[PDB]
Amino acid sequence: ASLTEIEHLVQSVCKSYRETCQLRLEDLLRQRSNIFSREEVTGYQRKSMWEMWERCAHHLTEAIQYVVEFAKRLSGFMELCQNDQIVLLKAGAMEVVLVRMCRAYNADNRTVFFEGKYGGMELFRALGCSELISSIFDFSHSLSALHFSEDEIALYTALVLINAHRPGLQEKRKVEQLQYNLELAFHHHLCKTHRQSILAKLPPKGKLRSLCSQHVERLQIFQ
Ligand SMILES: COc1nc2ccc([C@](O)(c3ccc(Cl)cc3)c3cncn3C)cc2c(Cl)c1Cc1ccc(-n2cccn2)cc1
C-alpha cells in the first residue's frame, strides 16, 4: 500500500463515521449542562425492570444498526465475503457501541447523556444490574481521560470491527490484509499532530470483551 492510499483510507473511515455518528458530538457537549432533576431521576428509577429493558434494548438495537451502516461504508469491507461480514459484526458491533458511547459521558461529574439530559448510574437502577452499569461507567471514564477526537474513534471503532482472529472467517487472509491497512493508517494519522502515547496504553486487552456479559444476550423478548 502506497503513501496516498493510506491517506485515502484514513479519509474514508472518518467519512463513514461522520455520516454514521448518529448523535454528532456538538450537541452532546452542548447539553452538558442539562441534568435530570431529583424528581426526574426517580421517574426512571420507578419504571419496572421490563419497562426499562424494553427502552434500553431499543436504544441498543438502534445504535447497532448505525454500526452496520458504519461497516457498510468502509472502503474494503464490502469486498469481503458476506460470511465474514456477519461474523465480524456479530462479534464486534456490540463492542463498538460501548466505544461510541464514550461520547456523552462527562468525566467532570461522572454522568452520561440519556434521552435528552444527563443522568448518572443511579438513573439506570431499574435494570437491576448496577454491577454492569457501574463497570461501563468505569470503561467510559477511562476513555475520556485520553481526550479522543472524532476522527480518532472513527479509526479505533474500525479496528475493533476489523479483527482477523474471531471464530469462523472463510477468507482469513483477506481480513488480515484489511486489518493491516487500517492499523498502519491508524498510526499514520496518529503520528501527524503527535499523539503517540495514547497508543502505549490503549487498555491492555480483554476488558472490552468482559462487559458483554450474559445480561445483554438473546434479548429478543422485548418489543
Ligand atoms: C451507560 O448506560 C447506558 N448509557 C447509554 C448511553 C447512551 C445511549 C444512547 O443510546 C447512545 C448510544 C450510542 C451513541 Cl453513539 C449515542 C447515544 C443514547 C442516549 N440518548 C440517546 N441515545 C441514542 C444509551 C445508553 C444506554 Cl442504553 C445505557 C444502558 C446500557 C448500557 C450498556 C448495556 N450493555 C449492553 C451490552 C453491554 N452493556 C445495556 C444498557
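Chain A is numbered as in Swiss-Prot; shown residues: 265-487, in order.
Cβ atoms here come from the backbone N, Cα and C positions, even for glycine.
Where Swiss-Prot documents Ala327 to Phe as a mutagenesis experiment, the accompanying text is: Completely abolishes transcriptional activity. Listed in sequence order, the residues of the same chain lying 6 or more apart from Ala327 (mutagenesis position) and placing their CB within less than 8 Å of its CB are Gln286, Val361, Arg364, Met365.
A mutagenesis experiment is reported in Swiss-Prot for this position, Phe378 to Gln, and the note states: Completely abolishes transcriptional activity. Within the same chain, residues at least six positions away from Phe378 (mutagenesis position) with a Cβ under 8 Å of its Cβ are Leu387, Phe388.
The annotation that Swiss-Prot gives for the mutagenesis experiment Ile397 to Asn reads: Nearly abolishes transcriptional activity. Sequence-distant neighbours of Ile397 (mutagenesis position) (same chain, 6+ apart, CB under 8 A from its CB) are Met385, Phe388, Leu391.
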Structural state of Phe378 (mutagenesis position), classified by DSSP into three states
strand
